[PDB]
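Below: one structure, written as structure tokens.
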Amino acid sequence: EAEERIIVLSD
Amino acid sequence: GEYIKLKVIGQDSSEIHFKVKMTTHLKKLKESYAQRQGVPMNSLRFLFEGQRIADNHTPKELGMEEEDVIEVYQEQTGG
């Protein structure tokens, strides 16, 4: 199982 | 400012989550996702409820909510 991946997009 | 997390699901069933603002142009998400897959952004099409996500669409415009899904397919013609 892949680990959780969260990418925060700036603005 | 108001953030939401979107789940992006690729052809192989992998997932990447993106935290974005309701006002974020979704080009940013498309670029980042393509980057992480190591493919050109224009080889991919990104769909919300089966409709194509444009570079200048925003979550607000598409009526997206927290934990909504975006699907990624190969750009057509291919099936």
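Here chain B follows Swiss-Prot, giving residues 19-97 in order.
We read in the header that X-ray crystallography, 1.7 Å was used to get this structure.
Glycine too: its Cβ is placed from the backbone N, Cα and C atoms.
What Swiss-Prot says about this protein:
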type	residues	note
MUTAGEN	B:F36 to A	Abolishes binding to PIAS2
MUTAGEN	B:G97 to A	Abolishes sumoylation of ZBED1
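Around B:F36 (mutagenesis position), the same-chain residues at least 6 positions away in sequence with a Cβ under 8 Å from its Cβ are B:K23, B:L24, B:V26, B:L47, B:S50, B:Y51. Using a 10 Å radius centred on the Cβ of B:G97 (mutagenesis position) and all shown protein chains, the other Cβ atoms total 5.
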